[PDB]
Amino acid sequence: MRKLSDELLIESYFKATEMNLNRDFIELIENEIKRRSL
Amino acid sequence: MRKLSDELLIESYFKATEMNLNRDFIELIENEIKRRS
Amino acid sequence: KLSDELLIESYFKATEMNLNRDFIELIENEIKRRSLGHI
């Protein structure tokens, strides 16, 4: 996930949530978004 | 649905069923999935 | 459209939920075509 473009990272966050994928997996995406922002 | 990529069909079915979309729209997706199998 | 990681998570979700077998075959077929058939 560190190698994803910002565009694909954010798109994956929305898609994961919309598809109701595993919540811990969704947390990993959130954590990558937070890492990039900090 | 015939020209949808398999990955857009996968995405569509999860989103449609999780979002409680029209059962007719879900049936269109379910029919195309079965057509492909 | 679906990242490798999203697709694999889709497989885990579909199998967990016991979704229709034709839907599981669709996901499996997309996994294989990406050379992730080793699951």
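Chain B is numbered as in Swiss-Prot, which gives 7-43 for the residues shown.
Each Cβ is built from the backbone N, Cα and C atoms, and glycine gets one as well.
Per Swiss-Prot, the features are:
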- B:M25 to A or I: Partial loss of ability to inhibit KinA autophosphorylation (MUTAGEN)
- B:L27 to A or E: Complete loss of ability to inhibit KinA autophosphorylation (MUTAGEN)
- B:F31 to H: Complete loss of ability to inhibit KinA autophosphorylation (MUTAGEN)
- B:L34 to A: Partial loss of ability to inhibit KinA autophosphorylation (MUTAGEN)
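A map of Swiss-Prot features onto the structure.
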residue	record	Cβ contacts under 8 Å, 6 or more apart
B:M25	mutagenesis position	none
B:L27	mutagenesis position	B:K21
B:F31	mutagenesis position	B:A22
B:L34	mutagenesis position	B:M7
Reduce the DSSP letter at B:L34 (mutagenesis position) to three states and note it down. helix
Cβ under 8 Å from chain A, restricted to the mutagenesis positions B:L27, B:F31, B:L34, picks out none
